[PDB]
Amino acid sequence: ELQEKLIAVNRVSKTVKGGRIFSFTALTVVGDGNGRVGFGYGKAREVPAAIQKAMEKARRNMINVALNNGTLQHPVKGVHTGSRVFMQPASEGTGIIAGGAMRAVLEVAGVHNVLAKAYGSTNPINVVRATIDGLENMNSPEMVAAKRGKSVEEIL
RNA sequence: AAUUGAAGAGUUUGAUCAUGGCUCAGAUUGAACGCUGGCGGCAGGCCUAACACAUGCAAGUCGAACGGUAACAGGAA
Ligand SMILES: [K+]
Ligand SMILES: [K+]
Ligand SMILES: [Mg+2]
Ligand SMILES: [Mg+2]
């Protein structure tokens, strides 16, 4: 049901009296390929435990995306920290034209055709947050019609 | 029918986020070099010395403008 993807594993370190203590971090995303997506970030002493913590957090933090037949509704911009991303709907057969971190998010969410570009910092943790922030704020003609007090047909 | 279009990665720190340069993956060429080399089609071939040039060839034609006859070819001797 849920597609899981491991985006990045990093080794971090803190210093103590006896020397350095290493640990690992894991960044993952989960999604149902139909408009739901979440990301999790886990820390542990061993890689497998870090990944399992991340998968566990991701499943509890999914948001909803209003997709339009495997693509976006309109161009969107997302921002988080140094990361600025841009995404655009594309025609069928285009595929996912996106960088590695944006690709994992877009794919587990069910986006099949999209043109994307990451500006600024490409740190994966912040690119994922910016991507999901762009998808979560995307509007559909339904909600645009509702808030404006108009029918969908007068919108399109 | 004739705008179907947009990917990142490495490297500063014990580790982090940012900033910021450097480096890489692409496409291209009147190319050159190294190794190698079967055939065909279409194109392309002094980018440097507007340096100096042997030899041959690259502009003639008209006798229906004209006086003519060097030919050679006939007509006449
Ligand atoms: K270095
Ligand atoms: K850089
Ligand atoms: Mg930058
Ligand atoms: Mg020349």
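Numbering of chain A is taken from Swiss-Prot, so the residues present carry the numbers 10-165, in order.
If you're wondering, the header gives electron microscopy, 1.5 Å.
Using N, Cα and C of the backbone, Cβ positions are placed for all residues, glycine too.
Under DSSP, the residues of the domain 'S5 DRBM' (A:11-74) split into helix, strand and coil as follows: 13 helix, 38 strand, 13 coil. Residues annotated as domain 'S5 DRBM' in Swiss-Prot: A:11-74.
Looking at Swiss-Prot, you'll find the natural variant A:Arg20 to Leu noted as follows: In strain: SPCR9; spectinomycin resistant. Not a ram mutation.
Annotation for A:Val21 (variant position): same-chain Cβ neighbours under 8 Å, separated by at least 6 residues, are A:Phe31, A:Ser32, A:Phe33, A:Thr34, A:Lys52. Among the natural variants that Swiss-Prot reports, A:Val21 to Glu is described with the note: In strain: SPCR7; spectinomycin resistant. Not a ram mutation.
Its Cβ taken as reference, A:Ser22 (variant position) is surrounded by 9 other Cβ atoms within 10 Å in the chains shown. Among the sequence features in Swiss-Prot, the natural variant A:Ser22 to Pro is noted as follows: In strain: SPCR13 and SPCR15; spectinomycin resistant. Not a ram mutation.
Swiss-Prot lists A:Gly104 to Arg among its natural variants, and the accompanying note reads: In strain: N-660; suppresses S12 streptomycin dependence. The secondary structure of A:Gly104 (variant position), as reduced to three states from DSSP, is coil rather than helix or strand. Around A:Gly104 (variant position), the C-beta neighbours below 8 angstroms that are at least 6 residues distant in the chain are A:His121, A:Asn122.
Recorded in Swiss-Prot as a natural variant, A:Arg112 to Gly carries the remark: In strain: NEA-314; neamycin resistant. When Cβ atoms from all protein chains are considered, those within 10 Å of A:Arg112 (variant position) total 19, not counting its own.
Annotation of the natural variant A:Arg112 to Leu in Swiss-Prot: In strain: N-421 and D-1023; suppresses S12 streptomycin-dependence. In the three-state DSSP scheme, A:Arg112 (variant position) falls into the helix class.
Here Swiss-Prot notes a natural variant, A:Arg112 to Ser, with the remark: In strain: NEA-319; neamycin resistant.
Here the Cβ of A:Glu151 (variant position) has 12 other Cβ atoms within 10 Å, regardless of which shown protein chain they belong to. Natural sequence variation is annotated in Swiss-Prot for A:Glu151 to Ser, with the remark: In strain: B.
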